[PDB]
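Down below is the structure, laid out as structure tokens.
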Amino acid sequence: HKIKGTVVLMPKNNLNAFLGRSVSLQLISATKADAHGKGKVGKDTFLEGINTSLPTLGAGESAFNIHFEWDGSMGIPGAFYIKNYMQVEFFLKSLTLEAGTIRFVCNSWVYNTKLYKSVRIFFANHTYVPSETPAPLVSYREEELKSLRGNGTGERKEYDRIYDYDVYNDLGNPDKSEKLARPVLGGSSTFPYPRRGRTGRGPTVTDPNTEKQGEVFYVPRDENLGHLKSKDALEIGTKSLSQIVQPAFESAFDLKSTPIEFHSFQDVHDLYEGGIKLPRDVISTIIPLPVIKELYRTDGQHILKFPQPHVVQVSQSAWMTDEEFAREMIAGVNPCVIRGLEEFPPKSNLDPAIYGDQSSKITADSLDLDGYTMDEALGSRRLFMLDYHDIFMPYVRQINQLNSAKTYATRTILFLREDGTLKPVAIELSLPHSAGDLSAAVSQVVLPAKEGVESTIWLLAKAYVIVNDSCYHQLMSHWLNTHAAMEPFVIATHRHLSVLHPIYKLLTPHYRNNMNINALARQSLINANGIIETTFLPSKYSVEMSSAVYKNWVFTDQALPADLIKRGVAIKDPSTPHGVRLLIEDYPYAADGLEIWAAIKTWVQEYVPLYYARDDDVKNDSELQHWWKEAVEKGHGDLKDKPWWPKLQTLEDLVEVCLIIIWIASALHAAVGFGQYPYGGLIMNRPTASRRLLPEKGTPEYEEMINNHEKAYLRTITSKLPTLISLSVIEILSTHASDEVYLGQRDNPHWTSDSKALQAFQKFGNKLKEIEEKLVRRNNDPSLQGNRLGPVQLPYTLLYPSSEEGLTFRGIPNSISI
Ligand SMILES: [Fe+2]
């Protein structure tokens, strides 16, 4: 007769306005069809009343009673239509129907019916490959997909749920100034790039190839995550930083209310001790904003205090040590660039006709390898390098033509000591050299030194290295390889895999907040004259450098074992648990990452078989095949030709692709992301820019190295004002929202009705817990101290799976969520 159902929803900001004829639902049959084969639809059914029974009821949520006339002729409900007749939208959580129970997991904004082209349809929590879809739901499944894809035209609106691709043509602002014009990134051979979410705002007036600015950069609506607590809206903080807080900081400098430069290292440490005094109206501009009220401690009047960075919590001075400089290449913010070095001297692939002779000036006899010969070091696999020579060299001339930017293309040679720690043994600071250079600056090699001006020169050499490293980290390791590389897979998934699809359910938790942060990023973070361009060395060249890097991006080399082998920091070895032997045995990121990688592998390998018995079952999944084809040929379309893309005709291939996508989105992004403020919150430890080359022996600047080495250093790195802005942004990006969903968690316990999938998932969480105890034990092992803690005494907890809220230096979210 009647089916008792409970609707749980969330009003935008009494429940009684929801009763009456405000909201109707219509059940759809999974089993009885009409003469066109489509599931039969019941009658419009309105909310009956507010349920106060249910005690399991989350915050902001409210439950409503409802009764469906559902009869013999109608069969089993497999979906439902919902119409919202109210003017304001509400967030639908779920429908439960009792009698056994049917569960519908919705988690979607429902706008006023008149705004929707066709009626919002939701499905029950059963999982089906396309060939298993009940026949009465087949056309409903596929029409919902066509609806999500749209038609590639039109300006997207807030309530749209249309997923499509476009190039990075929305970063420049040529209508405001030709100086803010930028190259379109994506869709050419000069500038290949991942695609991003189409917004459709239309061309600028001055350039038909650049998209006009907008106050809100659209994402499909359910990608724009709300938060119950405003403190958790960390992604919007990036937008307030650009629009409100940065200008407020600038004004204090424009009005000469604070010294323009740091004059000593204590001036930097003061930021997290007594604070910085700023004008009352600057404070009062910043202080009441959500996020920025959590970012800084304040007296409400003139003081802002930054949190004390982890890297200085035990020793203020230990970042200066050569031990920590090298340790952070294997356990720092950017732990995935170091390579094995198997010949000496190191070589370049770059054209000597353009840049001059590219031969290394580092001589073997000059290096202290703890009594080893070069041949012994090379052969024992104890020689490594941090090589930014070929990466940076093509951009040095252009960067150094900028006002107040000067860099080298750096190389660092490291030696793996018998005690298992790395030490740095030389830094080569390279400059391009063509006839008809106006500059007389030359390349040079700097070797470690603990006293005198040679010590300062060596500290300045590490700084140039770390400028290189930070730019690479922020633009490549971080932006390109996580945020940018993942968005095409997000878009493809929603375009081609139905919410009913097992691989949809598998992957989509690993996309939470990714489109949203990326869009806010295109607007405020990587835009023309945005945060990154105004805080980091390459200025207007930054994002385009990441395009140049993308030329060499290989999907299958994002797999952790493949990465470690390609970089020469491990070798394949089947006698081992993970199939590889580390050449740096206490390499924290890699050792811990392999543990996470294996756990994700086991989980995918257990999930996939539940839905695909054989390789044929993969080949014949038409959604799956359309998904992958588009993700490659459209989403990463500039690399579509490349031979290394898995073909996706086998269970092996499906598992491989899912495993890698999940790896990028969770542990890789975590390992590169949540260290930014812990390590970089001391600007001297992770400088973002350099402003001068090394001084000539005859000059006042050289005498400053002798007489005031802290000032020389500070004059060389990021200025005070850009430091304040970059500290503020990395502080945001290193903070876990209280409402994050971590690896081994899902936002709903009823995401599927398949108990087998649910039990596999619980084993995965149990393993991650198991892994966490093991990493604790590694951090507590006194013989691992040198690489896992260092002289900074900072336990490597970046790949601990779990965390509480905040700036914690641990915790692996499911997704790229900040
Ligand atoms: Fe991030």
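Numbering of chain A is taken from Swiss-Prot, so the residues present carry the numbers 6-18, 31-116, 121-839, in order.
Method of determination (from the header): X-ray crystallography, 2.0 Å.
Note that Cβ sites are derived from N, Cα and C of the backbone, with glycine treated the same way.
In three-state terms derived from DSSP, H494 (mutagenesis position) belongs to a helical segment. Sequence-distant neighbours of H494 (mutagenesis position) (same chain, 6+ apart, CB under 8 A from its CB) are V354, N355, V358, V693. Annotation of the mutagenesis experiment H494 to Q in Swiss-Prot: 37% of wild-type activity.
Experimental mutagenesis is annotated in Swiss-Prot for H494 to S, with the remark: 8% of wild-type activity.
Long-range neighbours of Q495 (mutagenesis position) (same chain, six or more residues apart, CB within less than 8 Å of its CB): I553, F557, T709. As a published mutagenesis entry, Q495 to E appears in Swiss-Prot alongside the note: No effect on catalytic activity.
Annotation of the mutagenesis experiment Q495 to A in Swiss-Prot: Reduces catalytic activity.
In Swiss-Prot, a published mutagenesis experiment is listed as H517 to Q, annotated 33% of wild-type activity. Counted within 10 Å of its Cβ, the other Cβ atoms near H517 (mutagenesis position) come to 24, all protein chains included.
Quoting Swiss-Prot on the mutagenesis of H522 to Q: 1% of wild-type activity. DSSP gives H522 (mutagenesis position) a coil state; it is part of no helix or strand.
Listed in Swiss-Prot as a mutagenesis experiment, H531 to Q is described as follows: 20% of wild-type activity. A helical conformation is recorded for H531 (mutagenesis position) in the three-state DSSP classification.
Under the three-state DSSP scheme, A542 (mutagenesis position) falls in the helix class. Mutagenesis annotation in Swiss-Prot: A542 to T or V, described as Complete loss of activity; the structure shown retains the original residue.
For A542 (mutagenesis position), the same-chain residues that are 6 or more apart in sequence and have a Cβ closer than 8 Å to its Cβ are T259, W500, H504. Swiss-Prot documents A542 to S as a published mutagenesis change and attaches the note Little effect on reaction profile.
In Swiss-Prot, a published mutagenesis experiment is listed as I553 to G, annotated Reduces catalytic efficiency 230-fold.
Following the DSSP three-state reduction, the secondary structure of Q697 (mutagenesis position) is helix. What Swiss-Prot says about the mutagenesis result for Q697 to N or E is this: Reduces catalytic activity.
A C-beta separation below 8 Å, combined with a sequence spacing of at least six in one chain, links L754 (mutagenesis position) to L255, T259, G694, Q697, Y698, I839. In three-state terms derived from DSSP, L754 (mutagenesis position) belongs to a helical segment. Among the mutagenesis experiments that Swiss-Prot reports, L754 to A is described with the note: Reduces catalytic efficiency more than 14000-fold; when associated with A-546.
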Cβ neighbour count within 10 Å of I553 (mutagenesis position): 22
Between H522 (mutagenesis position) and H531 (mutagenesis position), the C-alpha gap once rounded to whole angstrom: 15
Rounded inter-Cα distance in Å - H517 (mutagenesis position), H531 (mutagenesis position): 17
Gap of 12 residues [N18 to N31], endpoint C-alpha distance in angstrom: 11
Residues satisfying Cβ distance under 8 Å from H531 (mutagenesis position), sequence separation of at least 6: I682, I683, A686, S687, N835, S836
Mapped DSSP class for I553 (mutagenesis position), helix or strand or coil: helix
